[PDB]
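Structure first, then comments.
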Amino acid sequence: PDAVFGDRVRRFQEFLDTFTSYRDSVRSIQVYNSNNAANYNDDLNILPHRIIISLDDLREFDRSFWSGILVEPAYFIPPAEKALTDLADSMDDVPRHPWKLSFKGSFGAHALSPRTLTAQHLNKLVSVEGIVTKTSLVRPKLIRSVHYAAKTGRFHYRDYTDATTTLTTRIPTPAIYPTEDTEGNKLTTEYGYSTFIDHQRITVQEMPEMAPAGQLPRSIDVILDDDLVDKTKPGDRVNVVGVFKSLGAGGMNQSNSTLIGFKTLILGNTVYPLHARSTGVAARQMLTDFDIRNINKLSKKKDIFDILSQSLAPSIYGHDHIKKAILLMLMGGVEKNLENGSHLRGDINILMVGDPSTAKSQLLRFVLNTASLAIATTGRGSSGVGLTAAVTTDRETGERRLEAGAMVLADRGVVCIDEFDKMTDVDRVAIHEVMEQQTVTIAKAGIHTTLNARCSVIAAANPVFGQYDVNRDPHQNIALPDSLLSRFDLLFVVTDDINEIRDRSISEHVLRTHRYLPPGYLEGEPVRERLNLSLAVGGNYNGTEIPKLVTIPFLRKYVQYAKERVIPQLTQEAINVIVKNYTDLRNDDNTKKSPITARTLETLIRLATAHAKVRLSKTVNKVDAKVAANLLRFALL
Amino acid sequence: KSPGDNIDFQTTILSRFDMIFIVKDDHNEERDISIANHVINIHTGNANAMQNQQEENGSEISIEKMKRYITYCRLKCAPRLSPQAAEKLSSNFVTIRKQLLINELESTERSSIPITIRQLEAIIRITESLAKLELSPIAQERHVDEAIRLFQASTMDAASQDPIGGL
Ligand SMILES: Nc1ncnc2c1ncn2[C@@H]1O[C@H](COP(=O)(O)OP(=O)(O)O)[C@@H](O)[C@H]1O
Ligand SMILES: [Mg+2]
């Protein structure tokens, strides 16, 4: 027993007594585990034993103890974990694994990058943001081995420890695997009674957005334990909070005799997957009760479709039906999976073609910025391997392994393709499968797989003559295969027609947009750019808290709520409308930009379902079918 | 030939650029004499003495002083258009596209060089740059007039070289 250890245990006990939020978070974890255990006993998931701790509240309580954790975590974190374990055991007396700690809040000078990490930050609690490049296999590590002696019929055990579990170093005592007991009898290993804890190591290098553009990047190794394994995949943007530790002796032994130096790695306490622009992490946000109440209030209005669409990109004049189509695509529709394994599409694909400088790439960049899992792609920059998938070779296992392309990483998301007309033929054939069958089939040397690629696709194309011609037929203007046009749900032809009143309105809108100042900024001060990183949980400027038009952060809340909560179903009143419209459109005589196939009926169904998702309605109504038909009729005519 | 006929790329790329310049070989004796004389002054060293004397005079600055001034202007100032200067921009931007509209209706053929909303934002950017020249937090009408003068000297004479955009 150590006196300073006990004093720090008492100090963290006082800190936990002051802030009841950690105490009843522990209580909530315990009652959830007990309820699941009782449900398993009578008739599942288990929560890990760790608590998120705010460093700011600790700094408010005890600055000395906060600076002790930040500067010397090996002496301060284990007393805090011991105090948390004692408190949890005190509340567990009425209803075994020790409790862990996770740290959040401002770190100050300890918020670093893999390039910025030096050895002055060793043995310190650091927060490191970067991109995951390598993710090793989750391997079980033996902690306690249980053996059976048949001559005496007795169960023995042995505990094993290493340097990566404990923060403070101890004497390395290598206990071998016991195969005979003290008296020499044979011991048989009892698998299933031995304890194995999952272990992973990941490689985090600095993100290419703030990496220097010229030279090589720097990377670090992060060790993760049972409750932190499989929280990441390669390509994620992460913030890892952990102790920057050094292990072993840097060749100073006689047996070791090389200059690798002291090996340096982070004992990860916390892993946050952050959402960045055009990455594989989906943007998720906490929905408070006030926000849900506001969403429900907007659900009862009759003009809600005209409010959410016009509030998408208020800096772009016109293109109202394009805004409606983008909103209905963001709703996503409903996919159908039948009992025979068949899959029916839910996602909506939008193609826009027309004259240059018609706010196409700006709309693409908006959908990239406002969707949860939008990934941006250009025409000639990406190829067949970069779009679907590719095959590389693992260094450790020695076998081939898969790299997920742009379209696979945007599963349950949006693929924002710019300059669609310049794509290669092999790309077109590859994406024929993805836009309809919603999968990617890989048949390479030794690898035959099927990857889910359920995506919405926005494409921006350009006519082969540079400008759209009214008198010419649209098949020559678009100059795309009929199959590709059949894959896209909606096709919008945008024409930069000149009119004096309309051009006056465009000019006034552009100048009014160009007379904007951010809040808290001076007249001459340039607006600063901060790179947008968001944690993933689980022309009027003054649009704030649903006054006339929905602000963008609340619009994302509305979209997220409508995606997870409501799943509408069809009813015969909408069915008669969509059947009449589809069978009329197949037998219309007027020339259409898009050819009419059996897919158009499913586009009608998807648009009706998306409009029902806008209304937060459990069913699809007749007005939803009318809106779905009238939106498609504009895109067709 | 048309200006878009001379380029070995798409005519939309010209619309991607904010300002275009057509550089002409006028072939005048009084001009090439002056150009040749200037090159001779470069080669003898009289131009070096003239530029040093002009820098000491105060009507030219050094390249490193220009570099630091550019950095200071970009890091310190970012002007905003005055409300009174927006009406001139909108009116003189819509008159140009009205002229191109009537030219296209008369010619019944699309012009090889276009002017779009991107060009309006280009003229706005030129005005804000001329306002950023004197570390001015606000842009006045005198910047708008000069920005329009540069646009006329750069993109509109190129459009007039296009005989669809002329007439
Ligand atoms: N309808 C519009 N409303 C506002 N701005 C527009 C509109 N159309 C074009 N612009 C402006 O024109 C510029 C050119 O970009 P963009 O139009 O996206 O190119 P493209 O149409 O080739 O994708 C953009 O900065 C955008 O602000
Ligand atoms: Mg574009």
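Quick note: numbers on chain A are straight from Swiss-Prot, i.e. 17-59, 89-140, 150-311, 313-593, 640-738, in order.
Each residue, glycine too, has its Cβ placed from N, Cα and C.
Copied over from Swiss-Prot:
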DOMAIN    A:359-566  domain 'MCM'
BINDING   A:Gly409, A:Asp410, A:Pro411, A:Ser412, A:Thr413, A:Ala414, A:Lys415, A:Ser416  ATP binding site
MUTAGEN   A:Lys415 to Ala  No effect on MCM2-7 complex helicase activity. Loss of MCM2-7 complex helicase activity; when associated with MCM5 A-422. Reduces MCM2-7 complex helicase activity; when associated with MCM2 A-549
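Summary of the ATP site environment: with the site residues A:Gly409, A:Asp410, A:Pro411, A:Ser412, A:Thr413, A:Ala414, A:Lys415, A:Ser416 set aside, the chain residues having Cβ atoms within 8 Å of the Cβ mean position are A:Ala515, A:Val549, A:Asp551. Other C-beta atoms found within 10 angstroms of the C-beta of A:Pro411 (ATP binding site) number 21, with every protein chain shown included. It is A:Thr413 that, of the binding-site residues A:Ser412, A:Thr413, A:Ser416, has its Cβ surrounded by the most other Cβ atoms within 10 Å. In sequence order, the recorded positions near chain B (CB to CB under 8 A) are A:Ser412, out of A:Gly409, A:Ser412, A:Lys415, A:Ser416. Summarising the environment of A:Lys415 (mutagenesis position), the number of other Cβ atoms within 10 Å of its Cβ, over all protein chains shown, is 24.
One residue stands out among the binding-site residues A:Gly409, A:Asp410, A:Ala414 for having the most other Cβ atoms within 10 Å of its Cβ: A:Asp410. A:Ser412 (ATP binding site) falls within neither a helix nor a strand when secondary structure is assigned with DSSP, and so counts as coil.
Checking the binding-site residues A:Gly409, A:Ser412, A:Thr413, A:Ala414 for a CB within less than 6 Å of any atom of ligand 2 leaves no residue at all.
On the backbone, the CA of A:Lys415 (mutagenesis position) and the CA of A:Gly409 (ATP binding site) stand 9 Å apart.
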